4 protein chains.
Amino acid sequence: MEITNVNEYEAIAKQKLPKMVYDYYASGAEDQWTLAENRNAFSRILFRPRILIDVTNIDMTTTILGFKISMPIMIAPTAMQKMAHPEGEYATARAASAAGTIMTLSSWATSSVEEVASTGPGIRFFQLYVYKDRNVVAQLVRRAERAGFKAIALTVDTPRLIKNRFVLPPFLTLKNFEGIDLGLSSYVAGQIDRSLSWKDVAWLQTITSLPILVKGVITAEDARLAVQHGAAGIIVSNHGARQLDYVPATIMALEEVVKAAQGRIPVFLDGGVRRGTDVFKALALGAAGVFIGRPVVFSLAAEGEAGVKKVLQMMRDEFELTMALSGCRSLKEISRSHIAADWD
Amino acid sequence: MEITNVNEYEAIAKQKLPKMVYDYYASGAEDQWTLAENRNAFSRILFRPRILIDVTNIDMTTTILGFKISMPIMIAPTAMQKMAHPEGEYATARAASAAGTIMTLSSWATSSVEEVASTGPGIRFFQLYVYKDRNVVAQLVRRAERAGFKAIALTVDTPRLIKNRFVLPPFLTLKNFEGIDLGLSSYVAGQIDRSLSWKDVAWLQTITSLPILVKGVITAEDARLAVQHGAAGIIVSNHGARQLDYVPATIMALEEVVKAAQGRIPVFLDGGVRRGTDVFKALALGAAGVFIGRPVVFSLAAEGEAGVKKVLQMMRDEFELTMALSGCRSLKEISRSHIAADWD
Amino acid sequence: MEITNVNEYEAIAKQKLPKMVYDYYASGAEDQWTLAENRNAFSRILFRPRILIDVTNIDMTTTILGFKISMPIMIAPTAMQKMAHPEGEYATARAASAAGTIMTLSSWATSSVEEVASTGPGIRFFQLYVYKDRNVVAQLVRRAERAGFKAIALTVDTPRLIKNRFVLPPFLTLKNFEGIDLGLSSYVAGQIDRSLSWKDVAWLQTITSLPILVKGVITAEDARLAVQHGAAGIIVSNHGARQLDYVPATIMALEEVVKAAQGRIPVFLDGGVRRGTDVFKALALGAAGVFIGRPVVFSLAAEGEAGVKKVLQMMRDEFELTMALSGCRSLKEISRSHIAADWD
Amino acid sequence: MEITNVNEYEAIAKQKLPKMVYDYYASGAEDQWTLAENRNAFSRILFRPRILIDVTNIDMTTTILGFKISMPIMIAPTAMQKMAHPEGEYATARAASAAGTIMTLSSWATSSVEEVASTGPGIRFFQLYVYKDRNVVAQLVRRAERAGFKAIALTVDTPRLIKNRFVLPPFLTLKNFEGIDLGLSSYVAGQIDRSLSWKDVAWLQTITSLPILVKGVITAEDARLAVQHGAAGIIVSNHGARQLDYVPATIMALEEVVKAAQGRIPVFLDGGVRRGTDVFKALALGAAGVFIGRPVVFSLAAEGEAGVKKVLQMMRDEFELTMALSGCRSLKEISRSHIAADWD
Ligand SMILES: Cc1cc2nc3c(=O)[nH]c(=O)nc-3n(C[C@@H](O)[C@H](O)[C@@H](O)COP(=O)(O)O)c2cc1C
Ligand SMILES: Cc1cc2nc3c(=O)[nH]c(=O)nc-3n(C[C@@H](O)[C@H](O)[C@@H](O)COP(=O)(O)O)c2cc1C
Ligand SMILES: Cc1cc2nc3c(=O)[nH]c(=O)nc-3n(C[C@@H](O)[C@H](O)[C@@H](O)COP(=O)(O)O)c2cc1C
Ligand SMILES: Cc1cc2nc3c(=O)[nH]c(=O)nc-3n(C[C@@H](O)[C@H](O)[C@@H](O)COP(=O)(O)O)c2cc1C
Ligand SMILES: CCCCCCCCCCC1=C(O)C(=O)NC1=O
Ligand SMILES: CCCCCCCCCCC1=C(O)C(=O)NC1=O
Ligand SMILES: CCCCCCCCCCC1=C(O)C(=O)NC1=O
Ligand SMILES: CCCCCCCCCCC1=C(O)C(=O)NC1=O
């Protein structure tokens, strides 16, 4: 009946969404071992609270890529949001701007960069999927710059491969591809370029001046390469545990990637973040911020824009209370010594 | 039917107390992970008994802050005991004096320092909650000194935030605040000063000469600060796992805090102590004594003063037998090598 | 109904095979602790995928003992296959040749080396069980060379000791012993020579020029002896967990044996391999290839030659996808750093 | 119906024995955590079998305190065996002599040293419980020497404290105390001397020349003291997990005690030994032999002398097979490297 926390939206969404759709949303890869881990691993990290600290004034605002935001909790890119709620990306963009945070727009969105940008003022990032036809990629990137998007998140952990048993609602299209020259179900399928390599990151930088974030890094080895090749940030991710099963939980991999980057570029994380305590734990391990994926689609399905705003609020309030109880007045005061990781 | 051990009082109390009251007593924070840990962790520590030792005469008396007591098991402060049994703090004070041990009186007690002190001779400590109005704090402290209390336990792990669904029995008031100039349900709520810091420990020492114990320390870092700021003792505590979930069990945190204090001041522990074996394990890890919270309210609800005395006796007899079986004739002979901690 | 993966053949085989036969096939030793481990241990090893790698062209062909094969997945020797399907070894030999891989022929086969060799062109290994009468051993070895077998796998982890309650189908005989001069149920029983030692490996090399692989090694100590005595390869095996219970899973023992061999001879593994991910993990740990036992008999019982070919295909496709997702284009690119073992 | 292994006798004994008696036999202390551990810990130790070893001739005979016996498996002292079977100690003595092994006679036996010695030739040890009246102790020791007992096992882990609800069968008495000058239920109770110390071990050596084994050692510290005070052997024991709960499993404590003794005196073990694999594991860890307690009373209750002989045989055959499968032809060849302990 009443939603006291983020995970509850999942039950409500499950009630109102067709089984096929809910299963598609919640699903991980294969055995779904990592899906569970992305969540479970946060509970193997304990707090080491500090006492006798004046926690009367808590400040959780931060600067991401130069942009000042209200909290280190942002929205990850989840494709075709209008399938969860007719408002779709419009609802999400408005909730994000209202909350004073960042929203990342998927390439497979049901609303174009300009439709989203029309909703109003707000900092947004554009998620890029590189197609074989570079011509289409260039068109998408310039279009994002024009629409006012602040950075490009290049997804590199794209899962491979229901579809034949489902029929999409009418008029739902991949709007970002409407206008640029290339059912819509297919075609876009074998369009993802699996030959993508670091040289392509170099090329991307020649067509745009926007910061390029590499989304899908879980090893210290690739983190170094990200820095060496000029990426502006790294997003420790395993695509919500939908790409390959038995890879570690992103929160387990975070520290090694943060270490490897050596403070050169900000490291972000997604995968399993549901509570304010999870946010604190990620920041204590070195992350500059976190992205949430699934909670966004579940709350959108549940209460639309109101649901998305509630998720962000609940997470903010929980994160604020966690800081007060741990003895932290600002993000700068959250230290690695404020938690005791499973390997500590 | 028959109570052979402390944990059984819980079942009996659960039978006779209103659900809301029992749940409030037994409850931990959030998932209650730490609530369980405070208990479970004691079972991950094994004994390493010594043989061929004359265990004919066992001595468990000790000196706490100069005061000689019969056993290293004392009573922690639990608010408004008259709600568990009409006798409340009177019963507790009398059982404690009879057992030759120490009782800590809560600030939120249903009996004033002088009501408790009227019960008779006995060593008692007063637990202080610092309100924003320092004037009230000073009044409470002087009043405790006058009533003969031997030390002040400053609680620093005070949980934040049923209340709207419960009605209190008639005449039950926070007696310690009756007379000093400041329903009673509210007001006292937003009175706790969350700006409390070490400078406030320094100030406390200017208004009283009584030993100040810092209650709510679980890190080596704050333990050092306790010593550096003149605290007379440290109580490793997590407020019965009611402040923040996912902090370690106090028995897991004990050794690091004992190490950090470097023998300068005595370190005590509360949270999950129910058996004589638990007491032994805490002492072997360096604690100078332990405090019990919940068992006190459960037995009080069950058999009143008789229940509280029985708890103390059962714990004493179990602790005595554990010493005899481990090869220890005095507390001084209980060594770190007498147990094998989970990390050993 | 539909077989999407190898383990499913087991359910189908279980449905159509007599209980005694299925139980005999699936069974491990004693408590069957190792039987489970051979499988479970593969799940305690995580992947560490690399991104931005051109995985457009995957190559999994390899060279085993000089012979070029299509994939590092081969067939282990399982006795009397005609009991699982009338085609028996004929089906298996044909599926193996078709798949471009190697098949190892059991000494207790229901088809002779020449019957198997008659099926067509293909690389096959012959598994040798050393009988007390060396005369019979020599006869078997020369016969295998003549029939075109490429190497001898000397089994050394032969289990000791249903038989009295089962009756075999008519005409099923140990064909390899038909013709050479020595019911058939017995006799062959107490024929296995338990005095077999390294000196016997030296003797074997005097009667044949074929590579001798030592099958049944799980310690670094015996691996060294294998190399020192001239074995051409080692097969880390525990006889499908049927010899002795509580020995480690072969995947747990692999690395130590690979280390000990110091790259002198190839190390192979069998026991619990069912998925393409298992293959990858074994190769990352140093194995030059893997053998599958039980899946062969289960699929043979299920769909005969078609079942065996399907198993090999499913494993190939899963292995190929695992390489693409991990960032590996050839077997040479699969590194120890591509996984995170339970002890890492 | 049929007993294939030792643990099965327990079910049969449970069927025919009164509940109170069976519960008394099987019971551990308190939570019975250690009772389970004594058994469970053996399963956390893996085998590391060696191959290509001539295991045609296995030899498990050994020399204990100069006496040559057929196997390293002996009988621990369990009080009043006639309560399990009318034959009691007579059955046990005869089965032990027949098996060519050693039997330890309890002080609380229902048959005297001379009754047991009358059964025939066999090596037996006498278990001593030291009473406060040294006069009685001296009488018992000389009587044991006279009866031909080869060593004294001084029990030091004697549990403290059903009795009031049970009535003993007629004529069952503590025969060893019949004749020496001191219902029989009581008296013997508060007769155990809890002031027993190492000086008492020194005194024991002045009244007898028989080897003194110290029974009840689980720490390296007391093992050293055993050696320093002239004990002839150590028995790593926790009294079948009946003295104090949460002490480690004897198999977990064995290695540290073996190390500490530095090969000066033989170390033996009891507690949880049920299988031939358990025996091997104990020997690999350094024990010179093992004692079995409970299996003796359970099989005695089940089939009397025939049951006891069967237990010893089953254990012998299992132990022999374990040696053959591990590559060991003599006890001298069983090495620490033949197993992989949980901490390895
Ligand atoms: C249904 C669904 C759709 C997704 N669509 C995209 C997408 O369009 N683009 C992208 O890069 N990632 C996509 N992701 C994954 C990421 O946005 C992100 O890593 C996220 O799901 C993180 O995990 P969480 O869902 O546990 O928060 C999708 C994930 C899900 C669950
Ligand atoms: C119902 C209840 C009331 C409590 N009231 C107080 C209080 O008045 N003052 C204080 O400092 N702590 C209070 N505590 C906590 C401590 O006294 C103490 O840390 C204790 O509960 C330790 O854990 P145990 O209950 O497991 O023994 C309370 C705890 C409970 C369970
Ligand atoms: C029913 C059955 C029969 C077997 N027969 C033989 C055999 O004839 N020769 C041999 O060396 N090993 C034999 N093995 C064992 C090996 O081929 C091999 O190690 C294998 O079973 C590996 O494990 P997996 O079954 O988990 O793949 C047999 C195993 C089973 C399950
Ligand atoms: C019912 C019972 C009676 C026992 N009586 C004695 C006894 O008379 N003397 C002694 O030293 N120990 C006695 N023990 C314990 C030892 O003999 C011995 O340590 C043994 O039980 C070892 O464990 P197991 O029973 O798991 O083999 C007794 C144990 C049991 C179970
Ligand atoms: C049964 C519902 C129909 C499926 C809806 C089509 C969604 C298109 C794929 C979106 C997407 C994912 O699901 C993902 O993990 N990444 C993506 O880039
Ligand atoms: C439903 C029963 C009504 C609740 C009774 C009011 C008790 C007041 C709070 C006492 C208190 C706690 O409960 C605690 O953890 N610390 C405290 O200082
Ligand atoms: C109940 C079915 C009858 C049993 C069939 C006889 C198979 C002969 C043994 C084959 C064999 C095994 O089973 C094994 O682990 N190794 C072998 O070398
Ligand atoms: C309910 C059955 C009655 C009990 C029988 C009396 C046995 C006397 C105690 C024997 C004994 C034990 O049980 C033990 O652990 N050590 C001993 O020395």
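Using the numbering of Swiss-Prot, the residues shown for chain C are 1-161, 168-188, 198-359, in order.
According to its header, this structure was worked out by X-ray crystallography, 2.2 Å.
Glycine too: its Cβ is placed from the backbone N, Cα and C atoms.
According to Swiss-Prot, the protein has these features:
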{"type": "ACT_SITE", "residues": "C:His254", "note": "active site, proton acceptor"}
{"type": "BINDING", "residues": "C:77-79, C:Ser106, C:127-129, C:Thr155, C:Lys230, C:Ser252, C:285-289, C:308-309", "note": "FMN binding site"}
{"type": "MUTAGEN", "residues": "C:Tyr24 to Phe", "note": "10-fold decrease in affinity for glycolate"}
{"type": "MUTAGEN", "residues": "C:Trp108 to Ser", "note": "100-fold decrease in affinity for glycolate and 500-fold decrease in activity"}
Could you list, ordered by sequence, which of these recorded positions: C:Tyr24, C:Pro77, C:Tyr129, C:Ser252, C:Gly308, have a Cβ under 6 Å from ligand 7?
C:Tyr24
Measuring CB to CB from C:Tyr129 (FMN binding site), give everything in the same chain under 8 Å that is also at least six residues away in sequence.
C:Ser107, C:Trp108, C:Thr155, C:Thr158, C:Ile207
How long, in Å, is the gap between the C-alpha atoms of C:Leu161 and C:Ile168 where 6 residues are left unmodelled?
12
Roughly how big, as a whole number of Å, is the Cα gap between C:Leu188 and C:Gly198 that 9 unmodelled residues would have to close?
14
Three-state secondary structure of C:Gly287 (FMN binding site) from DSSP?
coil
Cβ packing number for C:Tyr24 (mutagenesis position), 10 Å threshold:
15
Just to confirm: which same-chain residues, 6+ apart in sequence, have a Cβ under 8 Å from the Cβ of C:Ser252 (FMN binding site)?
C:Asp157, C:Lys230, C:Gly231, C:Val232, C:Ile233, C:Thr265, C:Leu284, C:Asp285, C:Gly286
Please list, in sequence order, the residues in the chain of C:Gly287 (FMN binding site) that are at least six apart in sequence and whose C-beta is under 8 Å away from its C-beta.
C:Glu37, C:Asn38, C:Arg39, C:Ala41, C:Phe42, C:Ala256, C:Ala264, C:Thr265, C:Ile266, C:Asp293
From the Cα of C:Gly308 (FMN binding site) across to the Cα of C:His254 (active site, proton acceptor), what is the distance in angstrom?
9
Using a 10 Å cut-off on Cβ-Cβ distances across all protein chains shown, tell me which of the binding-site residues (C:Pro77, C:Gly308) has the largest neighbour count.
C:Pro77
Taking every protein chain shown into account, which of the recorded positions C:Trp108, C:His254 has the largest tally of Cβ atoms within 10 Å of its Cβ?
C:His254
Restricting to the chain of C:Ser106 (FMN binding site) and a gap of 6 or more, list residues whose Cβ falls under 8 Å of its Cβ, or answer none.
C:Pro77, C:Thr78, C:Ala79, C:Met80, C:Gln81, C:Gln127
Integer Å distance between the CA atoms belonging to C:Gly308 (FMN binding site) and C:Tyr24 (mutagenesis position):
13
Local backbone state of C:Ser252 (FMN binding site), from DSSP in three classes:
coil
Quick check: in three-state DSSP terms, what is C:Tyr24 (mutagenesis position)?
helix
